[PDB]
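For reference, the structure is listed below as structure tokens.
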Amino acid sequence: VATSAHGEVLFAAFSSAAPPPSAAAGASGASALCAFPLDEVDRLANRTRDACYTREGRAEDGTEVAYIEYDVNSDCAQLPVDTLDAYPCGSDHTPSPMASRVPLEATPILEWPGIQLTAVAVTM
Amino acid sequence: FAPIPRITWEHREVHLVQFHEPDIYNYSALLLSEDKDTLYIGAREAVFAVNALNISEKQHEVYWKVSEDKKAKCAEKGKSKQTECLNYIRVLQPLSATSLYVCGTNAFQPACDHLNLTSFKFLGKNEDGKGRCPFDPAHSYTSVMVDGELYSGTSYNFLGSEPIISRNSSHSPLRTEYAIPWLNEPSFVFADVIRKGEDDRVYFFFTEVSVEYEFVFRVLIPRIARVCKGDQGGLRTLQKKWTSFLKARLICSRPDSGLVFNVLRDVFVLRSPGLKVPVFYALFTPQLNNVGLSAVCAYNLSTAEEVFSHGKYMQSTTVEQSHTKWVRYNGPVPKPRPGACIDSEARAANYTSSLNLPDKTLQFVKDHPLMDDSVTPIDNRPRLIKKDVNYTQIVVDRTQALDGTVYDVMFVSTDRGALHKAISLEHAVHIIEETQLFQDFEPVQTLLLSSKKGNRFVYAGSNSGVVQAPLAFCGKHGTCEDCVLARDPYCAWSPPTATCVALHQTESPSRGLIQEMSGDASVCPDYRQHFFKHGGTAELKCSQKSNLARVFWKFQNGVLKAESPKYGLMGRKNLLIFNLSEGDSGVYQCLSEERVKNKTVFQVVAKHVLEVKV
Ligand SMILES: *[C@@H]1O[C@H](CO)[C@@H](O[C@@H]2O[C@H](CO)[C@@H](O[C@@H]3O[C@H](CO)[C@@H](O)[C@H](O)[C@@H]3O)[C@H](O)[C@H]2NC(C)=O)[C@H](O)[C@H]1NC(C)=O
Ligand SMILES: *[C@@H]1O[C@H](CO)[C@@H](O[C@@H]2O[C@H](CO)[C@@H](O[C@@H]3O[C@H](CO)[C@@H](O)[C@H](O)[C@@H]3O)[C@H](O)[C@H]2NC(C)=O)[C@H](O)[C@H]1NC(C)=O
Ligand SMILES: *[C@@H]1O[C@H](CO)[C@@H](O[C@@H]2O[C@H](CO)[C@@H](O[C@@H]3O[C@H](CO)[C@@H](O)[C@H](O)[C@@H]3O)[C@H](O)[C@H]2NC(C)=O)[C@H](O)[C@H]1NC(C)=O
Ligand SMILES: *[C@@H]1O[C@H](CO)[C@@H](O[C@@H]2O[C@H](CO)[C@@H](O)[C@H](O)[C@H]2NC(C)=O)[C@H](O)[C@H]1NC(C)=O
Ligand SMILES: *[C@@H]1O[C@H](CO)[C@@H](O[C@@H]2O[C@H](CO)[C@@H](O)[C@H](O)[C@H]2NC(C)=O)[C@H](O)[C@H]1NC(C)=O
Ligand SMILES: *[C@@H]1O[C@H](CO)[C@@H](O[C@@H]2O[C@H](CO)[C@@H](O)[C@H](O)[C@H]2NC(C)=O)[C@H](O)[C@H]1NC(C)=O
Ligand SMILES: *[C@@H]1O[C@H](CO)[C@@H](O)[C@H](O)[C@H]1NC(C)=O
């Protein structure tokens, strides 16, 4: 994250995959740096929670945005609207563990074709 | 497949005692006292004590109703305020001579308490029944009180995402692991202690999603499991966890017919006065294409004990390289045996408890709770397979016939409030009778047998009330032939009293009594008058109880054909003479014919003397 104190943007180095999950080495593999503002992170997690709690993970208009991950015998629900405000961090009655169908998308700011990024530090 | 119930008793034609409290529903928990004279009923928001000899006699009552602030709390959690947000009694167990251990769902706050029997008032112990009692009245649940410690199988939470087989001990609390190898979406059916160096065991029966099998949809599989009473958990690993938990497939099928019943519904332990080994009578239905079918498989405890004691375990393996498959483990098994009890052998190797077992053995059982061998039924086939019936609960009474031949009497309840009485005759099922216990066709949720001298009864609970039935209705049988033909080990014909009596109940002489399970009514020793107007029509009423017999009419010593215009059959049994004239007068005989073995048994049902006026 940006530091000079602790920003609101997550800077993440990604590398393309080799055929255990090893990044393709040398000039055959590339790396990229993506920025995911943490508010964008929270916006999506919040809408994943909201869908899964109140509108069966479907979320109007269309649909199939949230589900229960890791094969847990739970399902998304049609709970009252008030659940969102009453239980922000959930409860014994809310669906868990939740996960998004919709991914959090970022376009690179850095795209290095022959380099395999291993460490990130950002300042301002 | 098993035939149709030989005789059908309407709720109207038999003596059945009923019990229900106005505005009180879901009579799902039944428990009778030590003395067997007081049956306790656990319903929705109430507990009663009724005279077990006449369930209609209400002795004591106690309520445990939910507060409006607790109902609204539950409703705010999107549950049904007037349905699910109420106190469903789920745990009704003996605690002492002067108390019972009671747990209810309680608008999804499982709560436990002690019912003071001398007062029939709750003690307000207000214990958190999380793990002991389900939150949801929909969730599966099972409990057995062993040495004043509750052994329970249910959900550990509100959503029913966490299953649990645990012991609320206080001294040594133990529970299962929250892992697929241990339990994979189970639906609890039954639990009991199988008592004896050798330790006692606490068996558990349930249906869960199979790991060993793969099909179009996820396949369910019945499970027999056990834990050791003396379990104290592991020291370094399995801290506060079962070290004695082993499970296996419970197989109920006829393969030459492609019939597989992979959903367990009920389990009854036949505790033989004679036989040293108990027999589990298990009730199953198929997961796939149930339309519906029911099967009753009987399992010898020794068989299951053989699997848990000497059977090879199953290994889980990684397969290409994101999948898990389960195969027979043929590798080295640790000693002491993983999952075994603290027996004579262990004590010799200076092992006093699970707390001092090697980590090698404890790790093994934790990673291998499932056995490769299936637990198979006696004679490797079901005792009964029935079609067009969804059986709900089962009870079995081991009864000695006049002959001395022992029959295991199967009382099986249906999802339409009926009870079937069946016995496995010579290599074929005989369904003696069926009785409509509930006039409202309410499914029998719970069933409980008292085979004790004097108080011989079956007690069935549904959402609408409770019913009390005897084990036989010998008196309903009119003739000796009718008494014998029933092929009920409970019923014998008494020539001195001219009544069909209940053998092993009545004070009639044993040596001078008639019973033949062959159905040969040959062992037995051996006129409604009408006057109708000319031209008029006659209805000659005739009826019998065998659903397996057909009736035909006879006039002037010949088999009359009930065809238009002169004759007609009303309701397939009542004869209709249409145009009365001089020649129609005389004797009309209604006769029945029923096949027993190869032979046919003709009986004269009705005798009529019809006289046509001029
Ligand atoms: C994701 O959803 C959560 C709620 O489930 C959002 O949290 C709520 O966000 C508001 C927005 O600021 C918070 O209000 C503010 O709190 C600060 C703290 O003192 C106060 O100074 C402001 O005047 C205002 O009242 C609210 O407290 C917070 N509630 C919780 C439980 O966290 C979150 O903001 C959402 N994030 C995104 C990106 O949508
Ligand atoms: C349930 O399973 C147990 C486990 O074996 C069965 O018990 C055993 O049955 C065998 C079969 O005969 C008995 O062996 C022998 O019986 C004959 C009959 O008189 C006798 O002459 C031989 O000398 C020998 O004893 C074995 O002893 C017996 N053991 C026990 C503990 O019962 C049991 O019969 C099975 N029950 C059902 C309903 O399947
Ligand atoms: C406890 O016993 C009561 C007594 O019968 C059971 O009541 C019944 O509950 C079912 C629903 O679970 C009612 O069925 C209906 O379902 C449709 C489908 O959506 C719904 O639209 C209707 O409004 C209604 O809920 C049934 O009519 C009702 N019986 C009576 C006489 O009201 C109760 O379900 C039992 N609870 C348990 C856990 O067994
Ligand atoms: C169980 O219920 C009985 C019924 O009242 C309770 O009995 C009373 O006990 C007190 C002493 O604690 C006596 O002084 C009273 O005379 C008893 N009354 C009767 C009618 O027996 C008993 O105490 C209750 N047990 C518990 C643990 O509360
Ligand atoms: C369920 O577990 C609780 C947890 O301890 C048991 O509670 C103890 O019960 C004994 C009497 O049996 C009391 O003397 C202790 O003071 C209680 N301690 C606590 C923390 O509650 C309870 O008895 C267990 N119930 C059953 C049926 O096994
Ligand atoms: C046996 O039980 C099954 C359910 O296990 C019954 O099937 C249901 O019947 C109702 C009645 O219309 C249908 O609405 C359901 O869709 C059926 N469900 C399934 C899975 O088939 C069956 O009718 C019962 N039959 C008997 C003879 O008891
Ligand atoms: C007990 O059963 C008998 C038999 O008819 C009945 O007369 C009596 O009223 C019943 N007792 C109660 C309390 O219902």
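In chain B, numbers come from Swiss-Prot; the residues present are 24-219, 226-555, 561-648, in order.
Structure method, as recorded: X-ray crystallography, 3.0 Å.
Positions of Cβ are set from backbone N, Cα and C atoms, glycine also.
One entry in Swiss-Prot concerns the mutagenesis experiment B:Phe244 to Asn. Its note says: Abolishes homodimerization, abolishes collapse of growth cones and reduces PLXNB1 binding; when associated with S-246. For B:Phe244 (mutagenesis position), the Cβ neighbour count at a 10 Å cut-off comes to 9, with all displayed protein chains included.
Under mutagenesis, Swiss-Prot gives B:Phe246 to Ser with this note: Abolishes homodimerization, abolishes collapse of growth cones and reduces PLXNB1 binding; when associated with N-244. Sequence-distant contacts (6 or more apart, same chain, Cβ under 8 Å) of B:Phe246 (mutagenesis position) do not exist in this structure. For the recorded site, B:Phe246 (mutagenesis position), the DSSP three-state label reads coil.
For the recorded site, B:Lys395 (mutagenesis position), the DSSP three-state label reads helix. Quoted from Swiss-Prot for the published mutagenesis B:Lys395 to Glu: Strongly reduces PLXNB1 binding.
The domain 'PSI' annotation in Swiss-Prot covers B:502-551.
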Alpha-carbon distance [B:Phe244 (mutagenesis position); B:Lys395 (mutagenesis position)] in Å: 27
Sequence-ordered mutagenesis positions from B:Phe244, B:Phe246, B:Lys395 with Cβ under 6 Å of an atom of ligand 5: none
Residues of the domain 'PSI' (B:502-551) by DSSP state, where helix covers H, G and I: 14 helix, 9 strand, 27 coil
